[PDB]
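J.: Would you mind keeping the following structure in view while I ask a few things?
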Amino acid sequence: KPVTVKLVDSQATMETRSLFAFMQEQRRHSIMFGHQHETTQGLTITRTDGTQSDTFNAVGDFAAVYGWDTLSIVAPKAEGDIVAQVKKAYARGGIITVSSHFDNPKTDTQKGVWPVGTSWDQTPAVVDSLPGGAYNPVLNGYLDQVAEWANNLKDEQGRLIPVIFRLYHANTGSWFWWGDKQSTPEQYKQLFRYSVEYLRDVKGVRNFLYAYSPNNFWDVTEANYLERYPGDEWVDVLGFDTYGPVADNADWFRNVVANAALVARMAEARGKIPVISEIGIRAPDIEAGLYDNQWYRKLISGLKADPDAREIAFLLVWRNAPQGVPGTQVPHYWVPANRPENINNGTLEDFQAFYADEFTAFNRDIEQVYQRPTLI
Ligand SMILES: O=[N+]([O-])c1ccc(O[C@@H]2O[C@H](CO)[C@@H](O[C@@H]3O[C@H](CO)[C@@H](O[C@@H]4O[C@H](CO)[C@@H](O)[C@H](O)[C@@H]4O)[C@H](O)[C@@H]3O)[C@H](O)[C@@H]2F)c([N+](=O)[O-])c1
Ligand code: NA
Ligand SMILES: [Zn+2]
Ligand SMILES: [Zn+2]
């Protein structure tokens, strides 16, 4: 049966509209599992061509939601192209989401000593990147590349592949150049709206849903979420990002549930899709060799017991770095791998239990995502 949908892009493709409609329905029946770099990075994969994942090697199915970033789209594409892997994911009925770790438009010519010129260069660059600002052409080059990529992102029948495009995330912190010490709330909203407008109207992107994702609030109120919210005319997906402690984390898990509940209630009221766009044990704790072998079980149990938080469409965990990160090298991964270390520490069992849970949805559990009839 056709359902009526209201997207940021009133001219979005039918598959894009179908994706939205699919999540609207599915979200009250399951929570999909997402994973950054699902088929491009893994501790146990032997090909990064889009056909394998650590998730698959752990549980026998791929994540339903495949996360990537503009680090694979905008020059210099440090994370490498992903067109082929996105296409493989879409062909298996997966859902694609792309975040945006854009370089700093004010300082990107100064790259050399990390983090200068990157997302992590905290030099405020919002004011100088909006129209009238000296660095607006630099930001526009990024957006041009995102648009060209989207506009050519086609399946074997020549139809555009939908993508959930997540702009200027984690913006209630100040580690990025678009953060809260770097912009007034209005300036942040203008940056987000300008960017969406540029992609949709100036460049003609028709295969994006737009997500907004601040960090978790410890004072969980609608007013706090709304402070930097770009507005219902500009967002399709209401998310948030949260990273917690590996130990003594009950209060943190409660906060996860509270934030998920808030976005779920807001989403119902506003005609949006609520999600947890990033969640995980904080990287430093994993990098120190620490583990919580009940983490996934805690996550699913807490979320699905809550009548609001359970209504999220998906949650996504971060990348499984194949050789970790510079420490020597230290671990930096979120999906427990099918390997002796995760067998022995109990994390594999934890994840396998999460997979077995009736309420989680992996790629074979989602069907008919893109062929649902819709009205506007
Ligand atoms: O609480 N905080 O302060 C906080 C929380 C979360 C943050 O970031 C979010 O969490 C994940 C995991 O920590 C973080 O992961 C990084 O992701 C980036 C992008 O994929 C990786 O950086 C890239 O790595 C490749 C290869 O090394 C390079 O080619 C790229 O140029 C780029 O440097 C990085 O290694 C991590 O995996 C994400 O950033 C996510 F938003 C942050 N925070 O500062 O980011 C703080
Ligand atoms: Na759900
Ligand atoms: Zn239903
Ligand atoms: Zn994020």
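One is the number of the first residue shown, and numbering goes on along the chain from there.
Looking at the header, which is where the method is noted, we find X-ray crystallography, 1.7 Å.
Including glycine, each Cβ sits where the backbone N, Cα and C put it.
Pulled the feature table from Swiss-Prot, pasting it below:
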MUTAGEN   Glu79 to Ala (Swiss-Prot position 121)  Strong decrease of mannanase activity against both oligosaccharides and polysaccharides
MUTAGEN   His101 to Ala (Swiss-Prot position 143)  Very low mannanase activity against both mannans and mannooligosaccharides
MUTAGEN   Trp175 to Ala (Swiss-Prot position 217)  Lack of mannanase activity against both mannotriose and mannotetraose
MUTAGEN   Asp236 to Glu (Swiss-Prot position 278)  Retains significant activity against mannotetraose and azo-carob galactomannan
MUTAGEN   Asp236 to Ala (Swiss-Prot position 278)  Retains significant activity against mannotetraose and azo-carob galactomannan
MUTAGEN   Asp241 to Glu (Swiss-Prot position 283)  Retains significant activity against mannotetraose and azo-carob galactomannan
MUTAGEN   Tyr243 to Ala (Swiss-Prot position 285)  Reduction of the catalytic efficiency with carob galactomannan and 2,4-DNPM
MUTAGEN   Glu278 to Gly (Swiss-Prot position 320)  Lack of activity against all substrates
ACT_SITE  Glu278  active site, nucleophile
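Walk me through where these features lie, including what they touch and how far apart they are.
T.: DSSP gives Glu79 (mutagenesis position) a coil state; it is part of no helix or strand. Within its own chain, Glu79 (mutagenesis position) has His37, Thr40, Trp68, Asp69, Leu71, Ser72 as residues 6 or more apart in sequence whose C-beta sits under 8 angstroms from its own.
The secondary structure of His101 (mutagenesis position), as reduced to three states from DSSP, is coil rather than helix or strand.
Proximity of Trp175 (mutagenesis position) to non-local residues of its own chain (separation of 6 or more, Cβ distance below 8 Å) is seen for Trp120, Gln122, given in sequence order.
Of all the Cβ atoms in the protein chains shown, 27 others lie within 10 Å of the Cβ of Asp236 (mutagenesis position).
Long-range neighbours of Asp241 (mutagenesis position) (same chain, six or more residues apart, CB within less than 8 Å of its CB): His169, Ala170, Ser213, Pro214, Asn215, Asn216, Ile276, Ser277, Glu278, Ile279. DSSP assigns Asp241 (mutagenesis position) to a strand.
Around the Cβ of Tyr243 (mutagenesis position), a 10 Å sphere holds 18 further Cβ atoms from the protein chains shown.
According to DSSP, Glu278 (mutagenesis position) is assigned to a strand segment.
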J.: Test of understanding: give the count of other CB atoms lying within 10 angstroms of the CB of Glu278 (mutagenesis position).
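T.: Its Cβ has 25 other Cβ atoms within 10 Å.
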J.: Which mutagenesis positions, if any, among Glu79, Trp175, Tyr243 have a Cβ under 6 Å from ligand 4, given in order along the chain?
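T.: Checked mutagenesis positions vs ligand 4; nothing flagged, none.
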J.: At the Cα level, what's the spacing in Å between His101 (mutagenesis position) and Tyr243 (mutagenesis position), rounded?
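T.: Just about 17 Å between their Cα atoms.
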J.: Measuring Cα to Cα, how many angstrom lie between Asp236 (mutagenesis position) and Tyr243 (mutagenesis position)?
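T.: Distance (Cα to Cα, whole Å): 23 Å.
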